[PDB]
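> I have a structure here, written as structure tokens, and I will follow up with some questions on it.
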Amino acid sequence: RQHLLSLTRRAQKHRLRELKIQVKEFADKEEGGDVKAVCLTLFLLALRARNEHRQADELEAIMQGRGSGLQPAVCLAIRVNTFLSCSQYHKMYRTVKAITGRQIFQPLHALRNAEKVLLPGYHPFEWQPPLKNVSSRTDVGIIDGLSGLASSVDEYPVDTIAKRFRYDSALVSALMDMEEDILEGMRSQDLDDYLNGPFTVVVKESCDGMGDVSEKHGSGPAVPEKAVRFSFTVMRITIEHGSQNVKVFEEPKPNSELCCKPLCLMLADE
Amino acid sequence: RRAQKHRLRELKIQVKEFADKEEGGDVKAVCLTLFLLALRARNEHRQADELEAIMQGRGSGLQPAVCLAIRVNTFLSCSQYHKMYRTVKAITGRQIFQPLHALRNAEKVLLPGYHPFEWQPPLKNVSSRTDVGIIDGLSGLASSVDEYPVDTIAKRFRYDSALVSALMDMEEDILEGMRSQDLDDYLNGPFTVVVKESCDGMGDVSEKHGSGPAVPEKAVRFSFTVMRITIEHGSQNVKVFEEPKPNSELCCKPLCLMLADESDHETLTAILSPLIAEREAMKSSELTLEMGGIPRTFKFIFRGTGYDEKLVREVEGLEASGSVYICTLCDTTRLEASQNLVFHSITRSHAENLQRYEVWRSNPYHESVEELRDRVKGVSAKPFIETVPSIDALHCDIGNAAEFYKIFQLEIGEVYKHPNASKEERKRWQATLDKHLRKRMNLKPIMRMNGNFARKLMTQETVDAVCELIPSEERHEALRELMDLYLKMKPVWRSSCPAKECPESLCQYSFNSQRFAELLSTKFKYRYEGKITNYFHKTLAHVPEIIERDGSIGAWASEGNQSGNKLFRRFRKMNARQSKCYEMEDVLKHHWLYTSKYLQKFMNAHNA
Ligand SMILES: [Ca+2]
Ligand SMILES: [Ca+2]
Ligand SMILES: [Ca+2]
Ligand SMILES: [Zn+2]
């Protein structure tokens, strides 16, 4: 009844009960069941009466997800490319939060969710004609690499732990990881962005056995331990537009450490 | 814009008339709280709180101390921190994190050799400069082809500079302490500081850079910990400050660190002679140091306690640990320890050690070696550091737990009935106990007995399990009672303040240890007839007096240093320059930072 900075959440509630009544009724009858946008514009106008387009634009930005927010993909990029771990990222998160007051970084589960979108096994795709001897599922993630290899005391002994992606799902993920660049190159070559022609991809796959990936996690020089990575890269995407082929996309630096996507990891002598 | 103006002018006139009449025309805060609550309704507390901030107006970014705290308590490199910085700056558009040079400037303040201080009287043989930070630990040790070849890289702070930086690091905390104790902020009483000393020779601090597991290299880190600060208000000493977690990873301030075996006694003494000179100089002086305006007079008490038995015996001039003179507190023989279990006193100081070494080297009464060594109770070396008579706690409970593990392996085999077996039934007994315990408690056995193993093994349940492996009828109770008493005893020393954590155990400890001694002496004489291990002498006979002399036993222990070893390795590979000269002062600087407190109360801001 007196002021509002000191009036608590429910004290203000009882102060403007009737404000809330009128605004909610008018909103959900005029905008067809909505109150967010109307109270948003209401506060924008009632603060812009004091010509504060700085704060107006800042608030429209936070409503547009751009500014002091770090959308989860961005924080995931930082945590990956900075080699942070989850406990350390949580330390930094809570510290920046408690000091600033804002929430500049995003919590861990908002990174797991934004990660699920970037691995393989998320998008719906379909082959034609369907792939012989290949499954039809579309949520196939990290398969065991042995591929159901017979592992008992009766068959040829094998202890090489190995993980991999399914080739088709990983290739689909690698393509929808660069959808944006595909579309940008499509525009740049003066092509109708609404096109679905037979895009000819050109991939370059390569395995290379590395040596001595073992360490010293303890008091002992454990053993020589070798690994083998099979990997690939989307070298060049072309389309058969008109009567010719045009590079919708060409890899800038083909043989770079961060354009060679991993596909299979095994611990075995090459 | 014009569109929404038209669309909403009705609500406009409605809300404006109603809010102008209701609260007096303060539509600003009214509509503010309106949209706040409306947006919170749909669980948008993120956007609601950031809008509360944007209207309040505050702290869009951080200040350099916080960024420094983050990259130190997160172990970021400089390339990585810069990468994160520029990413956030380009995405947000603001500048939340601070550039690297800002963090170097905010770092120059928290390292030692920044503040002014004044010793009065001056420190004998110590310089008077105040800006001496990281200096070569060899202290100008002559290194030519003609000298005793030394090759140990070693960095150190000057001891007084280190203490000055620690004190003006915990300035805010001890000011808050005086506030809480109903004293004056502007009081300059002679603050007596009580510092703990701890040196521990961590080993195998190397890593394979290329091919070849050849060389193992060791290290030594000498460090201290401000343990309490106490002003003498009027005619009483009030505890302005006490360390919450005394033997903790991150209050053991590093002071000196070197790459050299802990038992390379010449090198060790070459490195630690200057430090001992400095800590002997600053025992008859008073640090004058302006702290929050007004200047204060500090006055120190050093206590060397973070020493495992090995270094205690090495740097006090005592025979190696497997001698006949077992206790480093009382001069008694192992045989006489087993005859008389708990009646000993504490009678081995440092001045006594020096004087006995003088007796040895001089040999005043002209007697052969085997009665001279009785005269000098096993002191045949010149004492080097002044440590105090005390028992470690970590190694104490580990040793006692290993001895119970041995007793278990013996009871399984019923060594009492048929003694003197061979060295195959021994391993059989061991594997039996191992398989049995791994089956019953998922307690997978290991060789280097750590603290988790000792923690799990020393439980009434473990004896209740292993009791199902002895054909006897009474060894059951003869282990049950034994474990009962050992557990009634463990908190007394393991506690960081047994006076106000378990005073019943403390007032019964004498009776419990005496009964424990009787029980070992009667139902276990087949083992403790001669040899009794050192820790079953310390634990049994000296705890109820180490308590009355120092308070606790758990606080004055080496755990704080034993943990820091982790950090070292990490730093040495993640934050260093491989230069073999800079590569060690970097580790030492970063460890000093990590151990700071003006940053731990930033990385603990989420709680408060
Ligand atoms: Ca190769
Ligand atoms: Ca040691
Ligand atoms: Ca150690
Ligand atoms: Zn003793």
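Just so it is clear, chain B uses Swiss-Prot numbers, and the residues here are 401-1008, in order.
Every residue gets a Cβ built from N, Cα and C, even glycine.
OK, Swiss-Prot features for this one:
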MUTAGEN   B:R401 to A  Allows robust hairpin activity
MUTAGEN   B:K405 to A  Reduced hairpin activity
MUTAGEN   B:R407 to A  Impairs DNA-binding and reduces hairpin formation without affecting nicking activity
MUTAGEN   B:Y935 to A, L or F  Capable of nicking but defective for hairpinning
MUTAGEN   B:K973 to A  Moderately defective with 56% of activity
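Help me see these features in their spatial surroundings.
Around the Cβ of B:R401 (mutagenesis position), the number of neighbouring Cβ atoms within 10 Å comes to 6. Taken residue by residue with DSSP, B:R401 (mutagenesis position) is part of neither helix nor strand, so it is coil.
Taking Cβ-Cβ distances under 8 Å and a sequence separation of 6 or more, B:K405 (mutagenesis position) has no neighbours in its chain.
When other Cβ atoms within 10 Å of the Cβ of B:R407 (mutagenesis position) are tallied across all protein chains shown, the result is 15. Mapped onto three states, the DSSP output places B:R407 (mutagenesis position) in helix.
A sphere of 10 angstroms centred on the C-beta of B:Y935 (mutagenesis position) encloses 22 other C-beta atoms.
Around B:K973 (mutagenesis position), a 10 Å sphere centred on its CB holds 12 further CB atoms from the protein chains shown.
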> Nearest to B:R407 (mutagenesis position) by Cα distance: which of the mutagenesis positions B:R401, B:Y935, B:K973 is it?
B:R401
> Please report the Cα separation of B:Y935 (mutagenesis position) and B:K973 (mutagenesis position) in Å, rounded to an integer.
37
